[PDB]
Amino acid sequence: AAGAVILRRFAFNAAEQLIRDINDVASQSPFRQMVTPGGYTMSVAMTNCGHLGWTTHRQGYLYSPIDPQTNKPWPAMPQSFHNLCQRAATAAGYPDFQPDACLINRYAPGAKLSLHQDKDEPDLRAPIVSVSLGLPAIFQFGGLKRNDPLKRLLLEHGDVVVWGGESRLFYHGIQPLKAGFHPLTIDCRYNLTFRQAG
Ligand SMILES: O=C(O)CCC(=O)C(=O)O
Ligand SMILES: [Fe+2]
């Protein structure tokens, strides 16, 4: 993964607090399985915190400062989130990265996320910070086409990946979450993706 920086277990120490704050965020903006523009309910449940929140719209996908479900602003990005992200980005070589959106994904057993690209951001030179929590998942990324040599990478609890450079444009997805158990998330996997959407 050219440009990518994988920091395994980087968020192990912050894990517990992050999970507490995810629940906090969920209290204001509950996890919901968004309906794609094509009219299909995603198996992955999501929510957002920060100034902007990624969401499905009628004309496609886009960032909005308002939660379309609660009609209220997305919850603010918790300090735990801000700190872990900055430390990660800085360690990855991006000390200037200032995210304004954190997409929180929740994966129940069997949940998956078919291949896609993240080109909804204004400046693609800005990286994306991914933090995995709970059960392990198989992350798969390819080239520039939906049908390209896909590679696999297991993301475990506390794993952080700063996607910068070329990888920032690579197709990617998550294979069906295998059943299992984790003391902090029980049978769920959470993932935080910090972005500069503004
Ligand atoms: O949970 C994952 O590792 C995938 C998250 C992702 O790429 C996204 O939702 O845009
Ligand atoms: Fe993505």
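Note that chain A carries Swiss-Prot numbering, so the residues on display, from first to last, are 16-213.
Structure method, as recorded: X-ray crystallography, 2.3 Å.
Backbone N, Cα and C define each Cβ position, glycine as well.
For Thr51 (mutagenesis position), the same-chain residues that are 6 or more apart in sequence and have a Cβ closer than 8 Å to its Cβ are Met57, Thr71. Swiss-Prot lists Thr51 to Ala among its mutagenesis entries, and the accompanying note reads: Slightly reduced activity towards single-stranded DNA containing 1-methyladenine. Reduces affinity for undamaged DNA.
Record note (Swiss-Prot), mutagenesis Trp69 to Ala: Abolishes activity towards single-stranded DNA containing 1-methyladenine. The unchanged residue is displayed. For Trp69 (mutagenesis position), the count of additional Cβ atoms within 10 Å of its Cβ stands at 24 [all protein chains shown].
Per Swiss-Prot, the feature substrate binding site maps to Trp69, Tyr76, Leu77, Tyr78, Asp135, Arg161. According to its DSSP assignment, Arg161 (mutagenesis position) is coil. Long-range Cβ contacts of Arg161 (mutagenesis position) within its own chain (separation 6+, distance under 8 Å): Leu130, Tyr186.
Among the mutagenesis results in Swiss-Prot, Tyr76 to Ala has the note: Reduces affinity for damaged DNA and activity towards single-stranded DNA containing 1-methyladenine. The residue drawn here is the original one. Applying an 8 A CB threshold to same-chain residues 6+ apart, the list for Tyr76 (mutagenesis position) reads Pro52, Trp69, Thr70, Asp135. The secondary structure of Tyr76 (mutagenesis position), as reduced to three states from DSSP, is extended strand.
Positions annotated as domain 'Fe2OG dioxygenase' by Swiss-Prot, on the basis of sequence analysis: 113-213.
Its Cβ taken as reference, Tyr122 (2-oxoglutarate binding site) is surrounded by 24 other Cβ atoms within 10 Å in the chains shown. Secondary structure from DSSP puts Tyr122 (2-oxoglutarate binding site) in a beta strand. Residues or ranges marked as 2-oxoglutarate binding site by Swiss-Prot: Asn120, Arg121, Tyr122, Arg204, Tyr205, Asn206, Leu207, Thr208, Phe209, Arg210.
Annotation comment: Swiss-Prot describes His131, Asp133, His187 as Fe cation binding site, evidence class experimental evidence. A sphere of 10 angstroms centred on the C-beta of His131 (Fe cation binding site) encloses 11 other C-beta atoms. Under the three-state DSSP scheme, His131 (Fe cation binding site) falls in the strand class.
Looking at Swiss-Prot, the entry for mutagenesis of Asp135 to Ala says: Abolishes activity towards single-stranded DNA containing 1-methyladenine. Alters substrate specificity, so that the enzyme gains activity towards single-stranded DNA containing 1-methylguanine. When Cβ atoms from all protein chains are considered, those within 10 Å of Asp135 (mutagenesis position) total 13, not counting its own.
One entry in Swiss-Prot concerns the mutagenesis experiment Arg161 to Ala. Its note says: No effect on enzyme activity. Decreases affinity for damaged DNA.
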Alpha-carbon spacing, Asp133 (Fe cation binding site) to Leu207 (2-oxoglutarate binding site), which is rounded to whole Å: 14
Residues among the recorded positions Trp69, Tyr78, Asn120, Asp133, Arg161, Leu207 that border ligand 2 - Cβ under 6 angstroms, in sequence order: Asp133
Which same-chain residues, if any, lie at least 6 apart from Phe209 (2-oxoglutarate binding site) yet have Cβ under 8 Å of it: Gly65, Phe96, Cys100, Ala104, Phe112, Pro114, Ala116, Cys117, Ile143, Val144, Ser145, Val146
